[PDB]
Amino acid sequence: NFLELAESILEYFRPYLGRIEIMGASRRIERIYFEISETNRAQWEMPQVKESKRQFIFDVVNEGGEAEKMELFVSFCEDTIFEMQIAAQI
Amino acid sequence: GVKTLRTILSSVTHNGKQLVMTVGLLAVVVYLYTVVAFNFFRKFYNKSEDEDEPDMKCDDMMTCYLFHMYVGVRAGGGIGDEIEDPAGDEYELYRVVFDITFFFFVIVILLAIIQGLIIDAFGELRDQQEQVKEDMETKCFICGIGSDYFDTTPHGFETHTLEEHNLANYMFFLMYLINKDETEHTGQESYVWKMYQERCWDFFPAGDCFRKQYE
Amino acid sequence: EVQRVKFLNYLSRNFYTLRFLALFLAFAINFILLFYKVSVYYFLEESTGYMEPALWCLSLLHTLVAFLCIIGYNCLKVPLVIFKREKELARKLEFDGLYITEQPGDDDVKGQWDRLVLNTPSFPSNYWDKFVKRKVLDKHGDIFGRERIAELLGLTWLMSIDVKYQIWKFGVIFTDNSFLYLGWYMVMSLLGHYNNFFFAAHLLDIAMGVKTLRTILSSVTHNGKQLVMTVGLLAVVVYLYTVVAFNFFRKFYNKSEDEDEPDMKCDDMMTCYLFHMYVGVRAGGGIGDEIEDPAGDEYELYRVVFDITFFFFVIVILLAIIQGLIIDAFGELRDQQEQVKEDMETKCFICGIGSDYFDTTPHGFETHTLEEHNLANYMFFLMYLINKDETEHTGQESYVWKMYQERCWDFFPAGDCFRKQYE
Ligand SMILES: [Zn+2]
Ligand SMILES: [Zn+2]
């Protein structure tokens, strides 16, 4: 009720929003939030990313049920970040 | 260009180590027949200009092999299409069966496996393609569990994915970590940052979910 | 002579690679066998003069290995399979007593040779509990005569040996698939002394090289009972058509040198069936490819529909059935091939349950296997049992040892697991 009262201007902010579950080091699953840079978000949208994600998901679901889901995921992220490190150059 | 054709090359040889046998199994067949053919049946191999003039039947072991390796390996209409017969003569009962051993064993038993070695194989990685889309839309790519439990709220598992787990958020999270100085790290992120330092990556859900865990 | 004994032990010591390189020998023989030509008899060597003469030895060389390998098999699986049969029959008497009771005739076939073997002293040649016979009198003997069951049962080197066991043993040697295999192989090898071209068939050995080809043969043969219907149906159909063909349609079967000269159409019932059996059973392009038509005449619509029936019921149905009959099977047993790794990596090979529950800890179910259940550990535990004296057996291993004695093997998990059972 108070939220809905305060819900008046939050919509602007959802783009900016980043939210995820985490199973933290205390045996609970926090629902933390975090901000996402927009300039970064823009770079994400078009190149070998969304397609790379189509690829990556294929790179995983091809062997995804193994608990490297967590782990294979790692590099893709670090890689696309590097991709944005490259995307920034142009 | 694009995946649709890349599938095809992938078909050829994701499971091509099976294929090793096939041309070898066929060589077997052909080394087999031909030598007996070079023994008991040379006299049927003519491809002379019909009338009795000297010709290139058999003539060499290599050649009679390559002949079947050209013709018989294609066959289609089989060697019996171009062997010189009836014949009509000695060991005819055998040559026919020799033609038949050439036929059930080859025309069918050889070639088909050779086909099906690929065809399922085409249907393998292709089946995975929807299976990708299926597993994204069934089991959660992130927490696992399955869509099923989050479909309990209407249209809800996309909220469990695109709005909750999103998957893609994680990546932005890292750069969110990296851009920040360690001073300003929240203590929740920070072990998680440390967990990045340590790379167990165990803080991704076992598959228990927040609202699943409670309510 | 002990150098020869240990040399054979080297022979077994390298049993596989000899087999493999030998097959490469024969393969090479066969590649290079691509050269002889009669002038009558003569051999066309190309360049080097020594290829055929090397073969004067290579045949025998290959043959040597054959001879070699066979003897090695005698040192290899043979005492193993004998041990296997030994355990078999022995445990059978241990619990069933079939010769005391459920005896074979030529029915229950295996046992017909096996009847005689029990009589021999040396029946328990290598079972390492080689006293079982007295347990057998201990159990089944009370139902009957205690000594009536005993009536059933209980160089120098030349005279020793012990007799009746031996013929059964060589018969067990006959039972083996592998030994027929190497024997057919070697007999062919000696055929190479008679003729090097009949000597080529050794390449067939590739069928066991390796699993993939064995996959293939297995694709064929696991269900030939299905083949029966097809070849039968084919024969059926072929009669079916051919007879009417000998009736209503003889006049279309010519394969005369085009012009009106007498020819080998039909002519006999057999001959026509084998005409279709050479052709129509192949066809591809159909019987209509070499039947003499149009025609263009009487009963044309019926021969044409005849051709159509031939083209559906045969060309399409039969062949393909056979083809699927094979392919579905290749995918079957192949799917069983992946299914091994799948089940090993899903349901626990031991406790069952499924990986799923142990995947709850990360990378966990491999730990539920190799680091918990493993599997080889059971057996290492068994040797561990066997080596220990009964005094020093821990009570757990001791009842378990008894369970070995009794062979229910129930103490292998229902599928409950320790940490699964608790926490
Ligand atoms: Zn998830
Ligand atoms: Zn287990």
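Residues displayed in chain C correspond, in order, to Swiss-Prot positions 4545-4583, 4628-4742, 4765-5033.
Heads up, header says this was done by electron microscopy, 5.7 Å.
Even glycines carry a Cβ here, placed using N, Cα and C.
Per Swiss-Prot, these features apply:
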- C:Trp4716: caffeine binding site (BINDING)
- C:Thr4825 to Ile: Decreases threshold for channel activation by K(+), caffeine and 4-chloro-m-cresol. Decreases inhibition by Mg(2+) (MUTAGEN)
- C:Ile4897 to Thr: Loss of channel activation by halothane and caffeine due to Ca(2+) store depletion, probably due to constant Ca(2+) leakage through the mutant channel (MUTAGEN)
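Feature map: annotations from Swiss-Prot on the structure.
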residue: C:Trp4716; record: caffeine binding site; Cβ contacts under 8 Å, 6 or more apart: C:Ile4996
residue: C:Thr4825; record: mutagenesis position; Cβ contacts under 8 Å, 6 or more apart: C:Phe4940, C:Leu4943, C:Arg4944, C:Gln4947
residue: C:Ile4897; record: mutagenesis position; Cβ contacts under 8 Å, 6 or more apart: C:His4886, C:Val4889, C:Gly4890, C:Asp4917, C:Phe4920
Where C:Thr4825 (mutagenesis position) falls in three-state DSSP terms: helix
